[PDB]
Structure formats: structure tokens, C-alpha cells
Amino acid sequence: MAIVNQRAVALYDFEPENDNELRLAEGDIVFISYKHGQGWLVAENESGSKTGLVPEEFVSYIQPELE
Amino acid sequence: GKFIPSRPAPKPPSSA
């Protein structure tokens, strides 16, 4: 169970190129299930029902009171 | 695993 369950914010909008990638939009919230190689991270949408791959250089890990 | 990306991730803009 390699999952961290860390939320993240969408800094910029991104579109998937494969049939296994997830879409992203500036201001959109996502949950990074776990980091993956190739510079791709598996995250899910807000609905929590849609999961896929998202860019790491396009999102920003959110924290409760840390930086 | 289910997902399997095979390509270089994009890059952010310069403005922001």
C-alpha cells in the first residue's frame, strides 16, 4: 500500500496525452495517491472517483500549517 | 500497476 494520501493544488491547467492520464485545471484540487517515476504522480480529482496521472511541476503540495 | 506514463512531463510557464 504505497500511498501517502497527500492533497495538492493545480497551479496550471494540463491535458492528458494517454488513455491513463488525468486532466488538471488551474485552481483545481487533487489528491496525490503516490509519486511515480517519469516525473508523473498518480492523483485523483475532487470527486474522489476519478484517478489518473498528473504533472508534478504543475501542482503544489498543500499543508495544514507548514511550508 | 494500472497507470503507466511513457513520456516526458510538460513544463510550467515563465510569467507566473
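Here Swiss-Prot sets the residue numbers for chain B, with the shown residues being 468-483 in order.
Cβ atoms here come from the backbone N, Cα and C positions, even for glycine.
Here the residue is the original one, but Swiss-Prot notes a mutagenesis experiment at this spot, B:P475 to G: Impairs interaction with BEM1; when associated with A-477. B:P475 (mutagenesis position) carries neither a helix nor a strand DSSP state and counts as coil. Here the Cβ of B:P475 (mutagenesis position) has 9 other Cβ atoms within 10 Å, regardless of which shown protein chain they belong to.
Here the Cβ of B:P477 (mutagenesis position) has 13 other Cβ atoms within 10 Å, regardless of which shown protein chain they belong to. Under the heading of mutagenesis, Swiss-Prot lists B:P477 to A and annotates it as follows: Impairs interaction with BEM1; when associated with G-475.
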